[PDB]
Amino acid sequence: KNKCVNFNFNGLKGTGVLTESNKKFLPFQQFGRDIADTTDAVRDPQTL
Amino acid sequence: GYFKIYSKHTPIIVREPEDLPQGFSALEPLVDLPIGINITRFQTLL
Amino acid sequence: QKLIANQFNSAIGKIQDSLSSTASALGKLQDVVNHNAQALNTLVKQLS
Ligand SMILES: *[C@@H]1O[C@H](CO)[C@@H](O)[C@H](O)[C@H]1NC(C)=O
């Protein structure tokens, strides 16, 4: 948390700062894309 | 491939067979099952 | 002198009335920002 780190979440790659969410996600979805295909929030697979 | 199901439960008040009401309601998915079944018809169960 | 001054004051006071109304008086300044936003929106929408 709070550090620029390479990640690999169920196949997709990317580089970013994995901080907290403070979101209101409905429990049937995984991705959180805002305008384009950039990934704002991706759900964890173990902790969910 | 798989068979998806979308639904939403909503309590309303209406004439009991007639005039499906106004408004908007988004249908959330609940359970997806990965089957390879061809479906051409379906029969309701009352 | 007083008639010209009163006419100038009555014409200046109507400028703020004509500018705060009709909701589309400053269209030549809004269209430039609208074009510069539409180009930047099209440049991201073609990344998908
Ligand atoms: C395994 O994944 C599940 C996800 O349902 C999680 O609840 C559990 O804590 C995980 N166990 C370990 C040891 O990571």
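Along the chain as shown, residues are numbered 1 onward.
Cβ atoms here come from the backbone N, Cα and C positions, even for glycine.
In Swiss-Prot, a published natural variant is listed as B:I12 to V (Swiss-Prot position 210), annotated In strain: Omicron/BA.2.75. Its own atom aside, the Cβ of B:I12 (variant position) has 8 Cβ atoms within 10 angstroms in the protein chains shown.
Here Swiss-Prot notes a natural variant, B:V14 to G (Swiss-Prot position 213), with the remark: In strain: Omicron/BA.2, Omicron/BA.2.12.1, Omicron/BA.2.75, Omicron/BA.4, Omicron/BA.5, Omicron/BQ.1.1. Sequence-distant contacts of B:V14 (variant position), defined by Cβ-Cβ distance under 8 angstroms and a gap of at least six in the same chain, are B:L20, B:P21.
Swiss-Prot lists B:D19 to G (Swiss-Prot position 215) among its natural variants, and the accompanying note reads: In strain: Beta/B.1.351. For the recorded site, B:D19 (variant position), the DSSP three-state label reads coil. Within the same chain, no residue at least 6 positions away in sequence has its Cβ under 8 Å from that of B:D19 (variant position).
Around the Cβ of B:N38 (mutagenesis position), the number of neighbouring Cβ atoms within 10 Å comes to 5. Under the three-state DSSP scheme, B:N38 (mutagenesis position) falls in the coil class. Under the heading of mutagenesis, Swiss-Prot lists B:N38 to Q (Swiss-Prot position 234) and annotates it as follows: Increased resistance to neutralizing antibodies.
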Exercise for the section: Could you round the CA separation between B:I12 (variant position) and B:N38 (mutagenesis position) to a whole angstrom and send it over? Expected result: 35
